[PDB]
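Engineer: Pasting a structure here, questions to come.
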Amino acid sequence: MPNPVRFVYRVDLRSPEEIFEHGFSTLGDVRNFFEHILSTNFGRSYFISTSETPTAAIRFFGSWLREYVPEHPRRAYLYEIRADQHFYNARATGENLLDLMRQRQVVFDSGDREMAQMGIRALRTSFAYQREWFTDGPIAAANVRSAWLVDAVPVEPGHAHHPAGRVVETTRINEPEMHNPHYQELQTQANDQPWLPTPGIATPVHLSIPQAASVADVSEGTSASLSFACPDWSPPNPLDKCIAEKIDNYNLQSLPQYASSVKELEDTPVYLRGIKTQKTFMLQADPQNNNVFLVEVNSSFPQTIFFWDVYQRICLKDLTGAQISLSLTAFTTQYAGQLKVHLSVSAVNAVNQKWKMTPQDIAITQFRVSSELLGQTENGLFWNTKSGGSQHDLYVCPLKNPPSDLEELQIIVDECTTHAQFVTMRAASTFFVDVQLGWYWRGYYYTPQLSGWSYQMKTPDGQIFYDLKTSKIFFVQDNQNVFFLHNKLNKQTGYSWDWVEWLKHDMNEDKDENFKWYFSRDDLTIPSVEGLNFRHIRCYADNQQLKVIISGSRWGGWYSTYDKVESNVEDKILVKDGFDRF
């Protein structure tokens, strides 16, 4: 409740005159979670889609055009909607269902667990960037606070080349904001629980898993559900009103990670220009020391190719030797209103790795790059015009009253500089969640050590991750050394428990269930009385449970066990707030 989801967002072609008066209506009367996520036989869902951020709500709307003269410029409205108890998070709902399936508490009315896990994999990876909160039914006019006219426009029109024959588009949120006079300020928040169709004890959860899915291709390999891409779908060709390059249908076992438009991707260096000095720089970064810096145009090496993905991250193209991806990250300094940019492990839930790129000129060629860390405060990238040497540091500052010698840098798009697709959000290539695992005892925080013991301190950001592709948990010692959480316990161990261990391992390996883990809410109080976020953690292999020894000579020792109840042990693991939503 200190950190609720208060507003969600939705792009819809219907005008505020209609929405401000009537709210949003459902497609149909079917309350089926998987069919809604997978757009199965689209057009019957009782659920209405919204997104936790404007950027995610509007992504589909930036789909690239075919090479023809657009006779109907693309316009719609972004709505800001107060969330309440009938708004549920799609990702968290899916994780809860995975938990129930692994613990064997599901009745499959249709389909099976293998199929459901394919559905969950798609939700975790392909559709996750949507940041979807769905409503269990209609949204009243009284929830809708504001609207903005939005449009999609080509980047550098008349000049930009068309990757694979498609025209690079971006979106704009136009001022001014329009306020809904029927809006009621009720100080509510989205439901913090995973969705289930029935009340109270739902325990024997019944699931109907569909055999097929539909996916809108929204450019650069990106998948969108039809509930996002066809916001005003009508019964009969409705698909013609969808905003997307194309709609594909697949059997669930055939569902690809990327859309056909993935062929549009090109390697792009990044060029920035100082607003006053007009000096031009290339963005560069070095995974050996995680430095990010600027080199003026006029035993490691700088890397030069970046992309901006649908999680809003600006990532270096290549993985390190230990198979991790690195992203530009805005870190706090000691100075008033001056963040410094540096690399860290790409994480889908790290707000300090999220960036917006907004066109500043009507020719759509100059782009301000802003950090989501600074919230509603207008901000941009800066360099120190007085700094000397070959490489210059990169900062983020509020636009208002910037430090003395600093000037803003904006991305410039041109044949001789940044290519147009850089300033659009392409499909993501890694799906790591920062889970920051730890434990808590009597006011003190503890963190895992690679030895299997614990150290007394709070787990730092950017260290312990969960790979959504494979369900592995890993600890990044540094860019070349990554260790994975491994279960040793089985039905032949002779004992009811065994230590866990941290081992180097192939990030891509996806079969061995002793490296696979999932989170469980069970009967935990969430959040805890003191505001903490706890989960139980179990291994896919045979539901062996992760725990930590509390006291004695083996205090701080991490192990797994078949025993649900034990003494002198902690089964509540700390996990970063919001880890199950991104």
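By Swiss-Prot numbering, chain A shows 1-236, 242-303, 308-591, in order.
This deposition comes from X-ray crystallography, 1.9 Å.
Heads up, the Cβ atoms here are built off N, Cα and C, so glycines get one too.
Under mutagenesis, Swiss-Prot gives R10 to A with this note: Loss of ADP-ribosylating activity. No change in binding to HeLa cells. Annotation of the published mutagenesis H36 to A in Swiss-Prot: Loss of ADP-ribosylating activity. No change in binding to HeLa cells; the original residue is retained in the structure shown. Among the sequence features in Swiss-Prot, the mutagenesis site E269 to A is noted as follows: No change in host intracellular trafficking. In Swiss-Prot, the entry for mutagenesis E271 to A states: No change in host intracellular trafficking. The structure shown retains the original residue. Recorded in Swiss-Prot as a natural variant, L38 to P carries the remark: In strain: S1 / subtype 2. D245 to G appears in Swiss-Prot as a known natural variant, with the remark: In strain: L2. According to Swiss-Prot, the natural variant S308 to P carries the following note: In strain: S1 / subtype 2. Here the residue is the original one, but Swiss-Prot notes a natural variant at this spot, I371 to S: In strain: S1 / subtype 2, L2, RJL1 and JL. In Swiss-Prot, a natural variant is listed as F391 to S, annotated with the note In strain: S1 / subtype 2. Under its natural variant entries, Swiss-Prot includes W392 to R with the note: In strain: RJL1.
Locate each feature and note its surroundings.
Structural biologist: Note on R10 (mutagenesis position): other Cβ atoms within 10 Å of its Cβ, all shown chains, come to 27. Secondary structure at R10 (mutagenesis position), taken from DSSP and collapsed to helix, strand or coil, is strand.
Summarising the environment of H36 (mutagenesis position), the number of other Cβ atoms within 10 Å of its Cβ, over all protein chains shown, is 25.
According to DSSP, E269 (mutagenesis position) sits within a helical segment. In sequence order, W64, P163, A164, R166, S219, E220, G221, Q430 are the residues of the chain that are 6 or more apart from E269 (mutagenesis position) and have a CB within less than 8 Å of its CB.
A 10 Å cutoff on Cβ-Cβ distances gives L38 (variant position) a total of 27 other Cβ atoms nearby, all chains included.
The secondary structure of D245 (variant position), as reduced to three states from DSSP, is helical. A C-beta separation below 8 Å, combined with a sequence spacing of at least six in one chain, links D245 (variant position) to none of the other residues.
With a 10 A radius on its CB, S308 (variant position) counts 3 other CB atoms from all the protein chains.
Around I371 (variant position), taking its Cβ as the centre, 7 other Cβ atoms fall within 10 Å, counting all chains.
The local packing around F391 (variant position), expressed as other Cβ atoms within 10 Å of its Cβ over all shown chains, amounts to 26.
Summarising the environment of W392 (variant position), the number of other Cβ atoms within 10 Å of its Cβ, over all protein chains shown, is 23.
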Engineer: Since the deposited structure skips 5 residues after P236 and picks up again at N242, how long is the Cα gap in Å?
Structural biologist: 6
Engineer: Find the one among the recorded positions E271, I371, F391 whose C-alpha lies closest to that of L38 (variant position).
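Structural biologist: Checking each of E271, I371, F391 against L38 (variant position), the shortest Cα distance is to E271.
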Engineer: Enumerate same-chain residues with a sequence separation of six or more from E271 (mutagenesis position) and a Cβ-Cβ distance below 8 A; give 'none' if the list is empty.
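Structural biologist: Expected: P163, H428, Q430.
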Engineer: Sort the recorded positions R10, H36, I371, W392 by C-alpha distance from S308 (variant position) and give me just the closest.
Structural biologist: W392
